[PDB]
Protein chains: 2
Amino acid sequence: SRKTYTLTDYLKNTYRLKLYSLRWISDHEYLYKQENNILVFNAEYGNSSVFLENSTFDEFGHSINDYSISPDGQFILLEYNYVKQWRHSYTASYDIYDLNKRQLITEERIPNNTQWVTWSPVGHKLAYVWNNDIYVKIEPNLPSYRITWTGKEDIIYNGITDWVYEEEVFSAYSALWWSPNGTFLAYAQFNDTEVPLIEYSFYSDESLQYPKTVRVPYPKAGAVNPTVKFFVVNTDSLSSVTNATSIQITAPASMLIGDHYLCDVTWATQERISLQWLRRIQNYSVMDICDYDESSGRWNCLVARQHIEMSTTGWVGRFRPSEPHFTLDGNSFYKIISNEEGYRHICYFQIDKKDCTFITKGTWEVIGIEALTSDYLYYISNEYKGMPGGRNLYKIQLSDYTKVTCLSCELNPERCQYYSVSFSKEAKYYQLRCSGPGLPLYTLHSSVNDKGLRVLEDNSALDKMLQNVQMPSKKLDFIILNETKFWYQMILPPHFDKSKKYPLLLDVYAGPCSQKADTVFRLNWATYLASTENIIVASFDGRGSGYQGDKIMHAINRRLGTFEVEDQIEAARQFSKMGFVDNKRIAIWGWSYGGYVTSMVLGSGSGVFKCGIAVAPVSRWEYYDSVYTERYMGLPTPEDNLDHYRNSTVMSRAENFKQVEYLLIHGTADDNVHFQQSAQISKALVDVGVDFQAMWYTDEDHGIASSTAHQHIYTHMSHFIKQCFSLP
Amino acid sequence: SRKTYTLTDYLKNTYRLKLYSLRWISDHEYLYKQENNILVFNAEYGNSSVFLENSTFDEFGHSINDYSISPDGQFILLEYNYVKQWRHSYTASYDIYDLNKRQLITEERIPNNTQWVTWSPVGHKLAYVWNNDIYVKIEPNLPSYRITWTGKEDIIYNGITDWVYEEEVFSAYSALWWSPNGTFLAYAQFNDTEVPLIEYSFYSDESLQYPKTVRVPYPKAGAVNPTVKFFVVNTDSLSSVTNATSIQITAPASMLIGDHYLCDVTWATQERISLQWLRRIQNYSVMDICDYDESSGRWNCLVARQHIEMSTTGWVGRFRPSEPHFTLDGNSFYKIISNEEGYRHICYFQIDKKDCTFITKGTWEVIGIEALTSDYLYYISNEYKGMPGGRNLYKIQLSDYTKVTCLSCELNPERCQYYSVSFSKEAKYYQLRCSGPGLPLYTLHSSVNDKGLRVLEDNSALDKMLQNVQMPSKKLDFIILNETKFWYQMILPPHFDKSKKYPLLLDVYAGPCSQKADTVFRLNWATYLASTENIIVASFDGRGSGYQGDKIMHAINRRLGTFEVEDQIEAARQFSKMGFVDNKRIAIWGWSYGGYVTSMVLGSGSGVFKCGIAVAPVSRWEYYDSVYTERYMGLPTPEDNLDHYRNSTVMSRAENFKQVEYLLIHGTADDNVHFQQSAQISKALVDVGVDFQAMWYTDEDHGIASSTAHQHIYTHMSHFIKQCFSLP
Ligand SMILES: COCCN1Cc2nc(C)c(CN)c(-c3ccc(Cl)cc3Cl)c2C1=O
Ligand SMILES: COCCN1Cc2nc(C)c(CN)c(-c3ccc(Cl)cc3Cl)c2C1=O
């Protein structure tokens, strides 16, 4: 094949993976943008036409970042002046374009710097947040109605999340929820008045004379958390004269006695809202069912339909309590619950009755419930061949739980072992999406008899280009430590020769419920390390890893920095035994939790690792955020888990770093894992006299993703790995 | 056999230089602390007594950091609880100890957190600043009188300087000047109300959950400067029931027209103060003579008495207008002024006259005026053997200027060529302190017939130890650039063989009026590099350097980062042409201003340097302080010197760094050359894809002086240089 997958190829995207992102707009049609045209496809027949021509806005003026078409296809939202904030948040400008008239709405426009915009599920109503306040427009061209007047920057958030709720709880900036009708608008309100601020310098452009201090309400472990409230407003009865009436739904009494979180909102019907609350000690959760009382106009949460979730061995759910999927009538629902043996399976709950009925069981887990029809429930699981790192679509016959059909397994067993799915409205069709081990495959199907309709993108263009390259192969297997199987993967150098000895690089994450050993196809830094530098890149899923039951996932409860660290070390020992690993050249690196684990490993004095790299690592759990840290570590108080908070830092292992070559990297504007974390690691090493290599990235955040920084850090790390392994 | 001067020897001060720090207390006795015993000596005869036994205070309760004994031996101040701030300022607690009796005053104590304390010149009056306000104690135990009420943190400073005055104007925290008598107490007041704040994070101990933000009033070049006022209070008429009355002395008309600084305060007599003022454009300065009017109880400055200093070529003075030395009756004075040829010499000024008369002349410069008597004026200059890097003590006959006799030139011509002096009150005696080229030698002398009285410290103990180690030699010579002599020095390896070829490390500073080629003895990092790693460390003083005349010092005017940069490169070219240097291994490094020059040189594309280190470098003049930066660069405006501010940044030279190996180092708590400077450098390098090495030092300031930090950075730079020179 002559050539290899080079560093430049990775940094420059020489070999591009193609995708097929569609947007379902009904039971049978989806939108797709080919070039800069928006085409509408008919799923059954496959015909399409151009919905919006790439030239419709050539004279718009600004560069359009994104668009959003109303549910009734009458109007389209135009998103420009995009300015990113955190992982999900950002601000932008919006213009609405009438599809029937083919003209831009110019009256009662949406304000610049809008924080969030969303159409109603039906019709064409809009709800947006500006200045931390919620506004509503019944019609695109009509004046908006103000819903809240309490908005205040960095203090009161109406309709949007504060920093911690965005990152750790809702995984979104949005905090608004239209009802199926488009009648009610539910929204949460966060108050960060007593939440401490994390401050750090932002240097900006060279022209700025004085560095700017960024301040963000951020609750570190054990600090004051933000408080939350929930409201519901009737959108049909809005008046231009009187102020909107927001009905508040209060949290259960079992929640009010202390700090808690609103962790899930789900409309069950036009008049029933489901709410899940979580105590600050995340081992107790409550699901509330609230019904609208047409006569009084209020919402009542009967303590009859209250469903409780507790956990003795750990925390609730994988990262948070699971989402409930209601059947049409709203009287019952399904949700993933850890079963009697610690394995997560689908549960059937009937509103006003006790317990639930498990409809799936076994030594494997359900990853997620994807669709729910009158006859079947569709879900993704890692059941096939007992490979926790594989994923397939299955459907259960609701009138007979024993009848489970696998919908993806046999489609192409050698190329596709990791699917994800996207169903149309009412699930009449579904786009299957395979991520590996072979090249990504996108296909369309009809639900009726699960007939494959057509291929959407098979990545033939990439396949041909790679045939020209000496690509590395992937090995997915397991080792038995005690009586348990622990999975691992190895990116192996082309023309792999087990008689030879290769240097090994342990690529680490290892956080709670993580999975680094899977069947996914990836073109990344490790591909370059194996293809051009002949390095073996390995990952190992030890205790604490997810999707293999609680026995494995909860072994790390209240003890972060122990078993996951010991297991990475034991894995490298194991790999050494295999005659194809030069034990004098074993490195290790990781980003974020992987950075923390990597440092913890390097500082263990195990003698197994020559060098390692840690990027933006956590160094002391009291520095990281409350929702994430408290979930696994409890509170940093004497009565609780303060001792392990104190015995699990990277700083106390400083002396042992004199036995390795360490490279510590971190962005100065990191709002997630504060530069402080590395500032303290470096200081501990200086005080003990250990030499080490460092690199800061000015104004880069946790991702260090800007194109220049991205290219730079990977070039820097590559040089570091080559010199350590003596690879000119 | 003999060992080499190792890195560890440097880091651990294995070979300590001995000192002899005395404090003249009268015309014939001086205090000297030996083994924590404070002793009094008689200069003429050498006999001594024990003034304070190291045993006293053995039970004080706090570790005494320092002490200060009243002018008339009646009381002694105990400084404890010392906490450092900037270069000169600090905060400490104080206790007074009554010598006559044997007790500490237990009441009316100096408050904790005092910012400054000072005995009057005679007797035992005290003036101290607390919470930015001035206080006065007539008697150590009597209650203190408050002199000001306008003190406010970071805004109004009475009695103490603000950040930029401490650093760039007075080289002290104190802004208090007692009268020779002890009658008046003059003081300056600073208002920093509109001065912008520089902000940076202080991580502190590992136990601080949230990083602290440090905020300091710091005027960057062109920003708003603090304003200043001058006051004089009669300390002999303080009332317990009446707020003291401060008479203000207004600055000259020519200063009030715009921004200006108070740069010098000097009492001439019991009733005559001398104040020097300087315009923000440091091209013009005014000296005011203010006489007290006992009949009006007010101070007046006759305009006709003002003395003006203008500079056409550069700025006024070396760093600031020179200090005036008043004759006893206060009607005349001497001061160093740049002469018509460009060389600084002594000028005699009679107060109700206009110009002045030069007392010395020649192609050399007077460094400082040390003592003045009715018959003689003693000064330090670099005239001996025409070596700008030498310093000797001379005395001129006031009744005949042609009779100038050198007082140190021949004491030990082989060992001592760099002297500094310290005269007793009335110049009866003087201690000579030689700094090199041989080991430091401390001698005492009598002024009468300039007779050497006795050796005080000759460092014989240190001489013994060095006999057992291969010490490097130092060469101080010169080269010829365009018809001019420019001095340089080389720290040559032991057993230097001019036939072999050694790698050379250029040690640069090169700031305006700097001098790196001198005759002083030093045991530093360079001693280790030449002795152990056999590397020649060279230093070169080019255009812009001092003590050689204005034609050389002012060449750099309004053009920093131009000629001084070019000349470091040219010095290397020439050195590279000496048969004893390997032109493949030429490195360069510098701290602070030397960091800026090192970066500008490494980015010039000269191809002369293989690598370089820049510690806490400035990278853009608009980022440093106003007083210092505007002194050489003018203001950063379109009408002035904006273009060259923009044309002299390290950032604009990024691309060229791909030709060399760069190591950028900076402390995060640097309040002098902000981390920002170095942060903008790295961002530029990344933005253009250049690889380099970096290292930040948590909570270290400009000196990166903490024991551990100091050891770590020199260890880190030694590895970097050895690897670059292919040294084992
Ligand atoms: C495959 O590797 C995972 C990469 N990601 C994605 C992600 N998402 C979230 C919301 C979190 C929670 N802060 C983490 C996260 C988990 C732990 C720490 Cl200390 C820091 C972070 Cl940012 C990670 C993370 O790393
Ligand atoms: C042998 O080397 C000299 C070391 N020193 C001593 C010193 N003192 C002062 C008052 C200044 C002016 N801030 C500088 C100074 C001069 C220029 C810059 Cl950019 C920064 C500084 Cl702090 C230096 C300096 O470096």
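Numbering, chain A: per Swiss-Prot, residues 39-766 in sequence.
Recorded method for this deposit: X-ray crystallography, 2.4 Å.
Backbone N, Cα and C atoms are what each Cβ position is placed from, and that goes for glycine too.
Taking all protein chains in view, 8 other C-beta atoms sit within 10 angstroms of the C-beta of A:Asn85 (mutagenesis position). According to its DSSP assignment, A:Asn85 (mutagenesis position) is coil. A mutagenesis experiment is reported in Swiss-Prot for this position, A:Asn85 to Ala, and the note states: Does not inhibit dipeptidyl peptidase activity, interaction with ADA and homodimer formation.
Looking at Swiss-Prot, you'll find the mutagenesis A:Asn92 to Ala noted as follows: Does not inhibit dipeptidyl peptidase activity, interaction with ADA and homodimer formation. A:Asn92 (mutagenesis position) counts 13 other C-beta atoms within 10 Å of its own C-beta, drawing on all protein chains shown.
For A:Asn150 to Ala, Swiss-Prot lists a mutagenesis experiment annotated as follows: Does not inhibit dipeptidyl peptidase activity, interaction with ADA and homodimer formation. Annotation note: A:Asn150 (mutagenesis position) sits in a coil segment as assigned by DSSP. Its own atom aside, the Cβ of A:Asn150 (mutagenesis position) has 12 Cβ atoms within 10 angstroms in the protein chains shown.
For the recorded site, A:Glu205 (mutagenesis position), the DSSP three-state label reads helix. Among the sequence features in Swiss-Prot, the mutagenesis site A:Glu205 to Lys is noted as follows: Inhibits dipeptidyl peptidase activity.
Around the Cβ of A:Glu206 (mutagenesis position), the same chain contributes A:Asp663, A:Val665, A:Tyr666, each under 8 angstroms and 6 or more positions distant in sequence. Annotation of the mutagenesis experiment A:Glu206 to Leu in Swiss-Prot: Inhibits dipeptidyl peptidase activity.
According to its DSSP assignment, A:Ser630 (active site, charge relay system) is coil. For A:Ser630 (active site, charge relay system), the same-chain residues lying six or more positions away in sequence with a CB closer than 8 A to its CB are A:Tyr547, A:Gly549, A:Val653, A:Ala654, A:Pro655, A:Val656, A:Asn710, A:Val711, A:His740. The active site, charge relay system annotation in Swiss-Prot covers A:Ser630 (among others).
As annotated by Swiss-Prot, active site, charge relay system applies to A:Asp708 (among others), with the evidence given as sequence analysis. Cβ neighbours of A:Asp708 (active site, charge relay system) (same chain, under 8 Å, six or more residues apart in sequence): A:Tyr238, A:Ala654, A:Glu738, A:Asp739, A:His740.
What Swiss-Prot lists as active site, charge relay system is A:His740 (among others). Around A:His740 (active site, charge relay system), a 10 Å sphere centred on its CB holds 19 further CB atoms from the protein chains shown.
When other Cβ atoms within 10 Å of the Cβ of A:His750 (mutagenesis position) are tallied across all protein chains shown, the result is 25. Here the residue is the original one, while Swiss-Prot reports the published mutagenesis A:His750 to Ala with the comment Inhibits weakly homodimerization and dipeptidyl peptidase activity.
Where Swiss-Prot documents A:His750 to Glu as a mutagenesis experiment, the accompanying text is: Inhibits strongly homodimerization, dipeptidyl peptidase activity, interaction with CARD11 and T-cell costimulation activity.
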Short-range mutagenesis positions relative to chain B, from A:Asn85, A:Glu205, A:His750, with Cβ separation under 8 Å: A:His750
A:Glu205 (mutagenesis position), number of other Cβ atoms within 10 Å: 21
Candidates near ligand 1 among the recorded positions A:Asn85, A:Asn92, A:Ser630, A:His750, judged by a Cβ under 6 angstroms: A:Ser630
Pairwise CA distance, A:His750 (mutagenesis position) versus A:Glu205 (mutagenesis position), rounded so that it is a whole Å: 27
Candidate nearest A:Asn85 (mutagenesis position) in space, where candidates are the mutagenesis positions A:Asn92, A:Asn150, A:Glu205 and distance is Cα-Cα: A:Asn92
Rounded to the nearest Å - Cα separation of A:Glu205 (mutagenesis position) and A:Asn150 (mutagenesis position): 25
